[PDB]
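K.L.:
Take this structure, written in structure tokens, and hold onto it; I'll ask about it next.
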Amino acid sequence: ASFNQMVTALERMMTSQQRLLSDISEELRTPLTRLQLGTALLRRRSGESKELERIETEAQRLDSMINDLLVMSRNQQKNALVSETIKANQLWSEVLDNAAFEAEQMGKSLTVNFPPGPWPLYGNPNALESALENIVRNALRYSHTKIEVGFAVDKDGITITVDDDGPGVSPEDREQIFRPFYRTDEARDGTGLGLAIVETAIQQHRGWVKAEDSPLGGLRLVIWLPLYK
Amino acid sequence: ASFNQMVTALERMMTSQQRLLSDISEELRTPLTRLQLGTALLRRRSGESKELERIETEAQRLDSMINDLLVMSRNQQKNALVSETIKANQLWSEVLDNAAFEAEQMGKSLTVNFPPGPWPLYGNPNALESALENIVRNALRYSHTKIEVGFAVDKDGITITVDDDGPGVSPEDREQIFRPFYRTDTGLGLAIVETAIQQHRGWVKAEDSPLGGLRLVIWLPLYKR
Ligand SMILES: Nc1ncnc2c1ncn2[C@@H]1O[C@H](COP(=O)(O)OP(=O)(O)O)[C@@H](O)[C@H]1O
Ligand SMILES: Nc1ncnc2c1ncn2[C@@H]1O[C@H](COP(=O)(O)OP(=O)(O)O)[C@@H](O)[C@H]1O
């Protein structure tokens, strides 16, 4: 099919686009360190300016973001594999088992409302496995007492819903939650790349992600992935 | 299965990393622009400042590098969309003719051991044209006296071998030579080459050359109708 040709062409482009991101992340360190040596010079080779202090906090922010990018890009290349057929139960049963154990260790509870069936998917098993893993990790951290995971299926695809009873996220901030480096003031008191990685991985797999208010009181994350024909 | 479903699936695939790169860029550019505006205020207050000068050029370099990744990302999108059938001779004959002239101007020599024939390829002609152009310009710069270009074909694909009598690259550095902005002593040439060749379902290798310098081997599959 023409569609199969287009998917393969775009899959190849996604590889070259990941190679690009990781490589320039390593490259950004070189002018950043040279910039910081300039701000380190003027710090005692001239007065302790409030102006120079303001340039150093901007350089600090840049450094912080570049370091987070290196941590991110390391995995988005190492863990990047060829696209294969995988069943939803095979793919996510281990993630859900480890998450239930981690919850139990925190005195919290993880309930799987409806389990993943043998529903066929197509893509990178590690990327899809980590996409659910990052959502559930956030739920484990921010929930007060409980986490809920629910699977749904139909002719078109699989819907995964992760709920928690913690504080949620305001409707304004739920808009920017998937943005790279975005962190709510509650969390600021973590890189902010987690949900950015999740959104990209799921969009690369021809699906979508949503952040909503949870019936449990906290945050609800909804992943949709297409069924493999 | 519907046409709208197929367009949405491809739209998600096409724009996924573009948007991540774009959003990361905006996020990096918030403290970077503030830094650049801050240093411009202090440079106007005191012009004679070699330290502020250095901070300004490093910030400029950061901005320029972030811009290069966005431009390259956009070019990778063009490569996936724009694809036509092209013959190896039509595609690379001009590159080899201009390179031979440039070599002659430097007192150097460019020898085409075996020329490209009317061998069919499929993809982005500009991406594949620039892939050879970047390899040959590198050979023209780093060679001492000679450059050699050799084409090979079979039922599966075309092998292009570019040799030079220059210094070469150490086996350790030949591993990191295809990374963007990379140097030894823009640095985007071999980066443009590797991503474009891999997007075209081919491969690139850096090896020691029998001429003494660097050997670059490109392999591209043949177009089978
Ligand atoms: N389940 C949740 N409950 C409350 N806030 C959350 C939850 N998940 C994510 N967030 C908020 O969204 C922000 C962005 O999430 P994320 O990208 O995963 O960041 P990080 O990688 O630092 O953990 C977090 O810093 C936090 O403020
Ligand atoms: N023929 C060669 N001989 C020696 N070194 C080379 C050769 N070709 C490339 N290099 C080295 O590999 C690096 C990466 O190449 P490239 O991306 O094309 O950079 P540039 O933008 O300077 O052409 C160059 O900066 C150079 O140090």
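In chain B, numbers come from Swiss-Prot; the residues present are 223-407, 417-456, in order.
How was it done? The header gives X-ray crystallography, 2.7 Å.
Here the Cβ of each residue, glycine as well, is placed from N, Cα and C on the backbone.
Record note (Swiss-Prot), mutagenesis B:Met228 to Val: No response to excess periplasmic protein, decreased autophosphorylation, no phosphotransfer to CpxR, no tetramer formation of the C-terminal domain in solution. The unchanged residue is displayed. Quoted from Swiss-Prot for the published mutagenesis B:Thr252 to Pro: In cpxA101; a cpxA gain of function mutant, decreased autophosphorylation, decreased phosphotransfer to CpxR, loss of phosphatase activity, responds to periplasmic protein overproduction. Quoted from Swiss-Prot, the note on mutagenesis experiment B:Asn356 to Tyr is: Nearly complete loss of response to excess periplasmic protein.
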K.L.:
If you count the other Cβ atoms within 10 Å of each Cβ, which of the mutagenesis positions B:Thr252, B:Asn356 comes out on top?
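P.N.:
For the mutagenesis positions B:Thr252, B:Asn356, the Cβ with the most other Cβ atoms within 10 Å is B:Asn356.
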K.L.:
What's the CA to CA span in angstrom from B:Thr252 (mutagenesis position) over to B:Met228 (mutagenesis position)?
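P.N.:
Between the alpha carbons of B:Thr252 (mutagenesis position) and B:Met228 (mutagenesis position) there are 36 Å.
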K.L.:
Pop the Cα-Cα gap between B:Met228 (mutagenesis position) and B:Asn356 (mutagenesis position) into the table, whole Å please.
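P.N.:
Pair distance, Cα basis, whole Å: 36 Å.
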K.L.:
B:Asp407 and B:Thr417 flank 9 unmodelled residues; Cα separation in Å?
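P.N.:
End-to-end across the missing region, Cα to Cα: 13 Å.
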K.L.:
Three-state secondary structure of B:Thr252 (mutagenesis position) from DSSP?
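P.N.:
The residue in question, B:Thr252 (mutagenesis position), is helix (DSSP, three-state).
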K.L.:
Output, ordered by sequence, the same-chain residues six or more apart from B:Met228 (mutagenesis position) with a CB under 8 Å from its CB, or 'none'.
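P.N.:
Spatial neighbours, sequence-distant, of B:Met228 (mutagenesis position): none.
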